[PDB]
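S.K.: Below is a structure I'd like to ask you about.
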Amino acid sequence: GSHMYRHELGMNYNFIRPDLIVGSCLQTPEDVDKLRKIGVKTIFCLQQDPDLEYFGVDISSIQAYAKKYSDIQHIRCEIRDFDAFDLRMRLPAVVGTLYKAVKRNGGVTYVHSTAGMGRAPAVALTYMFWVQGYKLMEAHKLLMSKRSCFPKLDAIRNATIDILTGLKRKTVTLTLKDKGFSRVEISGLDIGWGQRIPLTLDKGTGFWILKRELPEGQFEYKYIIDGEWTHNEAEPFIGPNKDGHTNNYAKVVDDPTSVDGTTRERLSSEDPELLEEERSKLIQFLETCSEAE
Ligand SMILES: OC[C@H]1O[C@H](O[C@H]2[C@H](O)[C@@H](O)[C@@H](O[C@H]3[C@H](O)[C@@H](O)[C@@H](O[C@H]4[C@H](O)[C@@H](O)[C@@H](O[C@H]5[C@H](O)[C@@H](O)[C@@H](O[C@H]6[C@H](O)[C@@H](O)[C@@H](O)O[C@@H]6CO)O[C@@H]5CO)O[C@@H]4CO)O[C@@H]3CO)O[C@@H]2CO)[C@H](O)[C@@H](O)[C@@H]1O
Ligand SMILES: [Mg+2]
C-alpha cells in the first residue's frame with residue numbers, strides 16, 4: 001500500500017539471516033541499547049537529514065550515544081528517498097562501505113533506512129547478492145518472506161551492470177504539446193519522485209521540452225502540468241501499477257548486439273546469472289572502496 005510506515009509504533013526490524021537485520025530508523029539514543037542487547041555491532045544508516053527532520057529524530061544524539069561504546073559502530077551512508085536512480089548510482093559505493101564495515105566489525109549488522117521498506121532492503125539484498133553469494137532472486141525470495149518491502153530490483157540489476165560494464169549515457173528528449181499551460185515539470189526520471197524539473201516552452205514551437213543525459217535502462221516519469229500530475233498520452237506509458245498509477249517511461253538503449261549489450265540483456269533478466277569472473281569483478285570493486293570515515 002501507499003502509506004505503511006508508522007513511526008509512532010517505534011523502531012521495527014526483521015532478521016533476514018542471523019547476522020543481517022533490515023529495519024526502520026532508530027528513533028532515540030535508547031534504541032542503540034536495544035540493538036547492543038541482540039549483538040548488533042554495526043548500525044548502517046541510509047537516511048538523509050530531511051528524512052530525520054520529517055520525523056523529529058535527533059541523529060546527533062544517537063551518534064554521540066553510540067560513541068560511548070566500543071562494541072557497536074554507527075555509520076551514515078546517505079541515499080535519497082523516493083529516488084530509484086540515486087539508489088542505482090549509490091549502491092556500489094554504499095555496499096562497498098558495508099562490505100568493509102562487516103569485515104572489520106562482525107556480529108549482527110543492522111541495515112536501516114526510514115521505513116526499512118525501500119533503501120535498506122535494497123542495500124541488504126545487493127549485499128546478499130554480491131558478497132554473500134546468493135542468486136539475486138534466491139535472496140529476494142528469502143527477504144520477502146522475512147519482511148514485507150519494496151526492494152527495487154531494477155535498481156539492483158542496473159547497479160550490478162554499471163560495475164561490470166560501465167555507464168554509457170546519451171541525450172534523451174522528452175516533450176509535451178502545449179495547451180495554454182503556464183508551467184510544465186517532470187518528476188521521477190533521474191531526479192526522484194520528490195523532485196521536479198521545469199521544461200522550457202519552445203519559442204513559437206507549441207511544445208515544452210526537456211533534454212537530459214541518461215545512462216541505459218528504463219526510467220519512469222510523469223508530468224506536472226500547472227500543478228496536476230498527468231501522464232502524456234503521446235509518449236510511452238505503463239500501468240496502472242499496484243497503486244493505480246500510470247507513468248510515462250523512457251527506455252534508453254546503447255547497442256543490443258554489442259558485447260556489453262549482450263551482457264546487459266543477460267543481466268536484465270529476472271534472475272540474472274552471474275559468471276564467476278563477474279562475481280570476482282564485483283568483489284574487486286568492493287575491495288577498492290574506502291571504509292567509513
Ligand atoms: O519520509 C516521508 C514519508 O514517510 C512515509 O513514507 C513511507 C511509507 O509510509 C512506506 O509505506 C514506504 O513506502 C513504500 C510504498 O508504500 C510502496 O508503495 C513504494 O512506493 C513506490 C511506488 O510503489 C512506486 O509506484 C512509486 O510511486 C510514485 C508513482 O509511481 C508516481 O506516479 C507518483 O505518484 C503520483 C501519481 O502519479 C499521481 O497521480 C498522484 O496520485 O500523486 C502521486 C504522488 O503523490 O509518485 C509516486 C511516489 O510518490 O515510487 C514509490 C516510492 O518508491 O515503495 C515505498 C518505499 O520505497 O516508505 C516510505 C519512506 O520511504 C510516509 O507515509 C509518507 O507520507 C512520507 O512522505
Ligand atoms: Mg567494456
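We number each residue from 1, going along the chain as drawn.
We read in the header that X-ray crystallography, 1.6 Å was used to get this structure.
Each Cβ is built from the backbone N, Cα and C atoms, and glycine gets one as well.
Relevant sequence annotations retrieved from Swiss-Prot are reproduced here:
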MUTAGEN   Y5 to A (Swiss-Prot position 90)  Reduces starch binding and glucan phosphatase activity
BINDING   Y5, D81, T114, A115, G116, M117, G118, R119, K222, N247  substrate binding site
MUTAGEN   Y54 to A (Swiss-Prot position 139)  Mildly reduces starch binding and glucan phosphatase activity
MUTAGEN   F55 to A (Swiss-Prot position 140)  Reduces glucan phosphatase activity
MUTAGEN   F82 to Y (Swiss-Prot position 167)  Reduces glucan phosphatase activity 3-fold
MUTAGEN   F82 to M (Swiss-Prot position 167)  Increases glucan phosphatase activity
MUTAGEN   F82 to S (Swiss-Prot position 167)  No effect on glucan phosphatase activity
MUTAGEN   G118 to D (Swiss-Prot position 203)  Nearly abolishes glucan phosphatase activity
MUTAGEN   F150 to A (Swiss-Prot position 235)  Slightly reduces starch binding and glucan phosphatase activity
MUTAGEN   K152 to A (Swiss-Prot position 237)  Slightly reduces glucan phosphatase activity
MUTAGEN   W193 to A (Swiss-Prot position 278)  Nearly abolishes glucan phosphatase activity. Strongly reduces starch binding efficiency
MUTAGEN   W193 to G (Swiss-Prot position 278)  Reduces starch binding efficiency
MUTAGEN   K222 to A (Swiss-Prot position 307)  Strongly reduces glucan phosphatase activity. Strongly reduces starch binding efficiency
MUTAGEN   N247 to A (Swiss-Prot position 332)  Nearly abolishes glucan phosphatase activity. Loss of starch binding
S.K.: Just counting, how many other CB atoms are there within 10 A of the CB of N247 (mutagenesis position)?
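M.R.: Within a 10 Å radius of the Cβ of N247 (mutagenesis position) lie 21 other Cβ atoms.
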S.K.: Out of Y5, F82, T114, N247, the recorded positions in the record, which is closest to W193 (mutagenesis position) when you go by Cα distance?
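M.R.: Comparing Cα positions, the candidate nearest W193 (mutagenesis position) turns out to be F82.
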S.K.: The record lists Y5, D81, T114, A115, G116, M117, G118, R119, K222, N247 as binding substrate. What's the largest Cα to Cα distance among them, in Å, rounded to a whole number?
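M.R.: The substrate-binding residues span at most 26 Å between Cα atoms.
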S.K.: Quick one: of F82, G118, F150, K152, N247, which mutagenesis positions lie within 10 angstroms of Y5 (mutagenesis position), measuring between C-alpha atoms? Sequence order, please.
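M.R.: Passing the 10 Å Cα cut: none.
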S.K.: Going by DSSP, is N247 (mutagenesis position) part of a helix, a strand, or coil?
M.R.: strand
S.K.: Write down the Cα-Cα distance for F150 (mutagenesis position) and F55 (mutagenesis position), rounded and given in Å.
M.R.: 21
S.K.: DSSP secondary structure for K222 (mutagenesis position), reduced to helix/strand/coil, please.
M.R.: strand
